[PDB]
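Participant: One structure is given below, represented as structure tokens, and several questions about it will come after.
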Amino acid sequence: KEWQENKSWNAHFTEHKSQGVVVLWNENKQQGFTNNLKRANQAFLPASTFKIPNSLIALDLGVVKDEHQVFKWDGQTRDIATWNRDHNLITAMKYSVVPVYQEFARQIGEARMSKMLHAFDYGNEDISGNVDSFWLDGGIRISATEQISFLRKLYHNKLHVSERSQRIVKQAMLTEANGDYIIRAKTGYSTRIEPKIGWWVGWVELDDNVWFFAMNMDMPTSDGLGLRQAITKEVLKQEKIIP
Ligand SMILES: O=C(O)c1cc(O)cc(-c2ccc(C(=O)O)c(OCc3ccccc3)c2)c1
């Protein structure tokens, strides 16, 4: 009994006029939980959650030297203000700076990128489409369930890249921490191909356990993007994982 459905969490989506799936994995008990077993195994475009493997690959191949190397703004003014500045790996991941990671993808190239995704067993391991946007509008797909499996390898330094690469990416994933918990996670927003979805994948570190998580929800407009974290935290409080 390693997977179990719990439809009570649907109340949180409903209260917010929303549809989606939340997947939790208790590492100690080696047990999973979700409010919709079928949606949890349906594969979607990773969108900017792909910045986790993209980062690992850029670092192992030396495209990126470390988390301090500066990537200069190219001077094109884009719609997202925080993109129009210089970034390092920490801030590029935090603000989902797509044009920085498209540069990484072009430097990596099609053959290296495909070979690395096979090694990771990442999603359907399909890179068909454009070299620098296939995670936003090409052939790659991945499920919430498949995200957790990838994230667990990363937590334990099991992926087919150096341990240094995986430690740097887990540092850059840092999102929030206090005396009660640590969250390492990555947001995503898939709008180029229907259905438009928001993502949030990562884990919650406690003193004596870690809860992995992966959620996606339908997202017609950008105004509801905060619900990704809100609905996840509401599920987390219900399960007494955070206070
Ligand atoms: O990761 C997040 O949460 C996040 C948050 C955001 O505000 C925006 C995005 C994001 C990432 C990639 C694309 C793309 O497909 O290039 C994208 O669409 C273009 C676009 C949409 C809306 C306003 C300006 C521009 C949006 C992601």
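Going by Swiss-Prot, the residues shown for chain A are 23-265, listed in order.
According to its header, the structure was obtained by X-ray crystallography, 2.3 Å.
Backbone N, Cα and C define each Cβ position, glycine as well.
Heads up, here are the entries from Swiss-Prot:
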| type | residues | note |
| --- | --- | --- |
| MUTAGEN | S70 to A | Does not alter thermal stability |
| MUTAGEN | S70 to G | Increases thermal stability. Abolishes hydrolysis of cephalothin and decreases catalytic efficiency about 60-fold with respect to ampicillin |
| ACT_SITE | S70 | active site, acyl-ester intermediate |
| BINDING | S70, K73, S118, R250 | beta-lactam binding site |
| MUTAGEN | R189 to A | No significant effect on catalytic efficiency with respect to ampicillin. Very little reduction in dimerization at neutral pH. Predominantly monomer at neutral pH; when associated with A-206. Slightly decreases thermal stability. Significantly decreases thermal stability; when associated with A-206 |
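Please situate the listed features within the shown structure.
Facilitator: Neighbour density for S70 (mutagenesis position): within 10 A of its CB lie 21 other CB atoms from the protein chains shown.
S70 (mutagenesis position) carries a helical DSSP state (H, G or I).
Long-range Cβ proximity for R189 (mutagenesis position), meaning a same-chain Cβ under 8 A and a gap of 6 or more residues, is found for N179.
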Participant: Quick check for the class: what is the C-alpha distance, in angstrom and rounded, between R250 (beta-lactam binding site) and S70 (mutagenesis position)?
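Facilitator: Cα-Cα, rounded: 14 Å.
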Participant: In DSSP terms, helix, strand or coil for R250 (beta-lactam binding site)?
Facilitator: helix
Participant: Enumerate the residues of the same chain, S70, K73, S118, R250 excluded, that satisfy the criterion Cβ within 8 A of the mean position of the Cβ atoms of the recorded beta-lactam site; list them in sequence order.
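Facilitator: Neighbours found: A69, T71, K208, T209, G210, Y211, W221.
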Participant: Return the residues near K73 (beta-lactam binding site), defined as same-chain residues 6+ apart in sequence whose C-beta is under 8 angstroms from its C-beta, sorted by sequence, else 'none'.
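Facilitator: Once residues fewer than 6 apart are set aside, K73 (beta-lactam binding site) is near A114, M115, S118, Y123, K208.
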Participant: Can you tell me how many other Cβ atoms are located within 10 Å of the Cβ belonging to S118 (beta-lactam binding site)?
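Facilitator: Here the count is 19.
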